[PDB]
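The next block holds one structure in the form of structure tokens; read it before the comments.
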Amino acid sequence: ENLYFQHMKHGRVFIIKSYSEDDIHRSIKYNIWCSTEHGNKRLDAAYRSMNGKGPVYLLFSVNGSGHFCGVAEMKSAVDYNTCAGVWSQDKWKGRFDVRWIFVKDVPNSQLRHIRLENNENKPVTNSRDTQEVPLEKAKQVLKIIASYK
Ligand SMILES: O=c1[nH]c(=S)[nH]c2[nH]ncc12
């Protein structure tokens, strides 16, 4: 639907791939997330360089689920020294705030014809955790998720 995301002139969009639906549920409940060590650094740099000029959006998907499960906006820098063991595995260390926008399952069939020119033209549905999405393809994904019924 062209009602959604028609004014995102700046900003950046990443794929989040979780091993745990329970971690997603905790993220939705408390509006926080944590990535890999390298993923935290990549999101941190994107959020910091944006300096509030636009949104950093996160497109969430559970590994193996065959569907994306929602969209959240990054709402803080990464805090690296935080309470241990709050997620499904102890290896998830650190925290940043998010704001969930959509919580809805969207089948990969609706998205797999969107290909990423920064990832060897592979379907967006074949992305790994914290793959960055070109802005014009991200707008396409965001509108599909937003309007899917
Ligand atoms: O399974 C996960 N759980 C948390 S909390 N963060 C993640 N990043 N990538 C995968 C995961």
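Each position is counted from 1, following the chain as shown.
Placement of Cβ uses the backbone N, Cα and C atoms for every residue, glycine included.
Within 10 Å of the C-beta atom of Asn63 (RNA binding site) sit 11 other C-beta atoms, taking all shown protein chains into account. The DSSP secondary structure for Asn63 (RNA binding site) is coil. The annotation RNA binding site is assigned in Swiss-Prot to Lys17, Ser18, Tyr19, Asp23, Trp33, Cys34, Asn63, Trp87, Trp92.
Annotated domain 'YTH' per Swiss-Prot: 11-145, in sequence order, evidence recorded as sequence analysis. Per-class residue totals from DSSP over the domain 'YTH' (11-145), listed helix then strand then coil: 41 helix, 44 strand, 50 coil.
Listed in sequence order, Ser61, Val62, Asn63, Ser127, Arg128, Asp129, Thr130 are the same-chain residues at least 6 apart in sequence whose CB falls under 8 Å from the CB of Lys17 (mutagenesis position). For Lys17 to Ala (Swiss-Prot position 416), Swiss-Prot lists a mutagenesis experiment annotated as follows: Decreased binding to RNAs.
Annotation of the mutagenesis experiment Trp33 to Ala (Swiss-Prot position 432) in Swiss-Prot: Reduced binding to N6-methyladenosine (m6A)-containing RNAs. Reduced ability to undergo liquid-liquid phase separation. Reduced binding to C5-methylcytosine (m5C)-containing RNAs. Around the Cβ of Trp33 (mutagenesis position), a 10 Å sphere holds 29 further Cβ atoms from the protein chains shown.
In Swiss-Prot, a published mutagenesis experiment is listed as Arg42 to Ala (Swiss-Prot position 441), annotated Slightly decreased binding to RNAs. The Cβ of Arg42 (mutagenesis position) lies under 8 Å from the Cβ of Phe14, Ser35, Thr130, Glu132, each of which sits 6+ residues away along the same chain.
Swiss-Prot documents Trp92 to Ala (Swiss-Prot position 491) as a published mutagenesis change and attaches the note Reduced binding to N6-methyladenosine (m6A)-containing RNAs.
Annotation of the mutagenesis experiment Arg128 to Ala (Swiss-Prot position 527) in Swiss-Prot: Decreased binding to RNAs.
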Taking the residues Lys17, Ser18, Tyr19, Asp23, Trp33, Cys34, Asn63, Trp87, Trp92, which the record names as binding RNA, find the longest CA to CA distance and state it in Å to the nearest whole number. 16
So what sits near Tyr19 (RNA binding site) in its own chain, CB-to-CB under 8 Å and at least six residues off in sequence? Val62, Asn63, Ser88, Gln89
So which recorded positions out of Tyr19, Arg42, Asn63, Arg128 are up against ligand 1, CB under 6 A? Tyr19
